[PDB]
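Colleague: Would you mind keeping the following structure in view while I ask a few things?
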Amino acid sequence: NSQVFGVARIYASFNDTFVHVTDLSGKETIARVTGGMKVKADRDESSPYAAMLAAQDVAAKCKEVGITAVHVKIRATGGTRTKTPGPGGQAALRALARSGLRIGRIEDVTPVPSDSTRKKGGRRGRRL
Amino acid sequence: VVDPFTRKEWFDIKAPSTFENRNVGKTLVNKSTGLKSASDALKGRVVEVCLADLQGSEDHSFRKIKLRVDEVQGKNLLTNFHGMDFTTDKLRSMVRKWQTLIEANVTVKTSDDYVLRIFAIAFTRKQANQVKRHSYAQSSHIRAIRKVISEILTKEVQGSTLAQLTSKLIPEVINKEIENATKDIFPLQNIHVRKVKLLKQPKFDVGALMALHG
Amino acid sequence: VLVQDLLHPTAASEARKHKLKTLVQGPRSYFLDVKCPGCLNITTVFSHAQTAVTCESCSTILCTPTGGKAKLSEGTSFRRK
Amino acid sequence: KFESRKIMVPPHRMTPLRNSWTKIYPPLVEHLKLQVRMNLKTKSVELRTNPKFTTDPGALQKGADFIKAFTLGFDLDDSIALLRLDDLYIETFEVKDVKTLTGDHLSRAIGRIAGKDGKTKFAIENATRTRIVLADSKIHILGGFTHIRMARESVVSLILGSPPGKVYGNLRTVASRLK
RNA sequence: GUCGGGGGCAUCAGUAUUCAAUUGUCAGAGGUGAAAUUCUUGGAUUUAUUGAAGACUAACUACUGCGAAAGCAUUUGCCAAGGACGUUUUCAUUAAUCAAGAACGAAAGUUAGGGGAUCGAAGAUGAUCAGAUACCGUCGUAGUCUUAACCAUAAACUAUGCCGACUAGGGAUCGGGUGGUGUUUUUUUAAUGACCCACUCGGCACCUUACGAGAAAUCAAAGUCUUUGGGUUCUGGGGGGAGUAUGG
């Protein structure tokens, strides 16, 4: 068909971002290895350099089939931390726009929870 | 590991016959060796997409469908209805500073040896004559709204089949027992019914539909 | 307050202001001498009743007790004082 | 055929939205040929495009953030920079993640971020070249990736504790070489 | 009649949490300011499905509501009391505090058990360069959660013992009581509910000119005290030495 929909994640985070492009199911992970292939550095990856170019690891791997339209999908961590579309998590929305992979969904899969377990740290600070 | 080349064909997905758009797009199937792995991947899979696709309405209806695929018929896949939820886009855009949420749940062995868990949430209302900042029910009436909604999700699943539940949602005849048989307490607005979790089929039958073919 | 005795104020200003705070004490509620629809016998229930009146002819519960004042069953003829 | 994004509006941001309409579409609908619909009862911020409303690849990416970033507390002035850089991003906090904060400890560790008459907030408005909004716990940053690294390390100790003058006295060890 | 995130006994749901498996997989992630600590071609981590445990009910969450205090926020059933309010019901002074005496008691800690999910004082590791400063990171016995019991410590603070008297001045609150030839969906103009204008007592608050104070920040009580006395209980006498020695 002309509109053969896929589903593309984003995985908004720091220190890297992950790209998980298979279609509609949890099988075979077609345009997926790990979206951190594209630096020569230690951690310089939440900058759009292992992030905006990680969608160009799959810009050629999506067109192993040739699919035009996917479902974009912001994802947070899943847990208890700070959870939003962040600086590594616009970039997988950035480069999928400019690579011809069309715009789908907004489902930030994370708990905005009704519980909160014993978090990472003590009374003197968790994060920065 | 096994046969790393010919894991490639395209099988589509047929919508359950109560909706409009059957042919909703091809997917890459990797199984030519053995049609139980091409059955296990096609007898229980939640394939969630929008209700904008199925019924036809410009909202991704907020209501996207857990849609458990059932059976194979040859290059086309037999399906029924499994469940539904609210996406956080409309669920979170409502909560003002001064209202009160009302929560409910009903689980009951329903009519096919199926156990349906329906979540339905309600919201208080600044009435058109309301000059309060707020709307808090006189918290027995926070209970009394929650205890008289308790009959509506009971009868409207005790009387229905698996087909009629989604068909009582497009003008929401369910609401026309919500807003006509719990309105007798406090004003409510922007009220909905949330989730259709059929998690417990405590009986899984054998399975040969032949009537929801499409 | 400037020059008036408090036998000589504006009178009804403090009259609804919570009975005992008034210049002397005078109770809030009232008496009623009313007759049921079952006997036409004058059955004096108190305005702020606490007792569910069984009829003197029937067994009908001709009032329902509520705080503040009670809630009668309709059919009671009223008149003044 | 039709091609759509869709977003709603949180209802504490409804009230800064319907009075902020008159000059958000003339910076959008005379350059970006589209149409959007505001209303009063369903809160639908509906923006969709077409092949006839040119479907070039990098055109559905940064044009939404003229109002999608207005809704998170920012103004209409800062968020045009999405269409200037490929390293201009956002940052959203959640204040109950820095520590286990409760009570007036979430008011004695908010007031020491804006400062006395905004004079710590204005001081961060000359350090990281950002905009930062205090809703209650929403704090949002339009920086540029190394600015928000030093904006995440700008509220390193504004909450958990060091004096605010020592944000430029003690933390000048971090606020110089501003690796 | 209300009221009720009040307290207690069972049931019970949540986003999911991490842990466990199936299942999908095919060469990177991890932090901190630079960095240093680990898993996997005998399958990584971003996928799809079912359980144990605990947490708290996130947003609605305040000009909040309550409870002796410590305290308490999602349902349903169960148990008394309380608080308010109404009453032309009953005792007719049964009363206030408080030497002695007795309950309760956060966090932490103390014995004997249950789980052992979450992080994690100590600790075992990697740090890592002189003390840009040592903030980092990772696992973590106990502990956090409970059961039969202690302990009797807080900035247990509104830094103000408890019963009295009056005054300001307010628009709201919440718990009760009322209905304007009082305005609309509709019980039928003011019904379920909720309203403008008024009125009452309960709890939580605010800010004005400060009459009164205070040395002063400020306080409608930290007042009515040199114009010194409504009632009652426990403390303080310069700094230390010192809440130390000694004894009970």
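Note that chain D carries Swiss-Prot numbering, so the residues on display, from first to last, are 93-271.
Note: Cβ is positioned from N, Cα and C throughout, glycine not excepted.
Annotations for this protein, taken from Swiss-Prot, read as follows:
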DOMAIN    D:195-247  domain 'KH'
MUTAGEN   D:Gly203 to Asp  Temperature-sensitive
MUTAGEN   D:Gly235 to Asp  Accumulation of aberrant 22S and 23S rRNA intermediates
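Show me how these features fit into the shown structure, please.
Modeller: Neighbour count (other Cβ atoms within 10 Å of the Cβ, all protein chains): 13 for D:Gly203 (mutagenesis position).
D:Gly235 (mutagenesis position) falls within neither a helix nor a strand when secondary structure is assigned with DSSP, and so counts as coil. Cβ environment of D:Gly235 (mutagenesis position): D:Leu180, D:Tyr181, D:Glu183, D:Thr220, D:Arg221, D:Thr222, D:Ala243 lie under 8 Å away, each six or more residues apart in the same chain.
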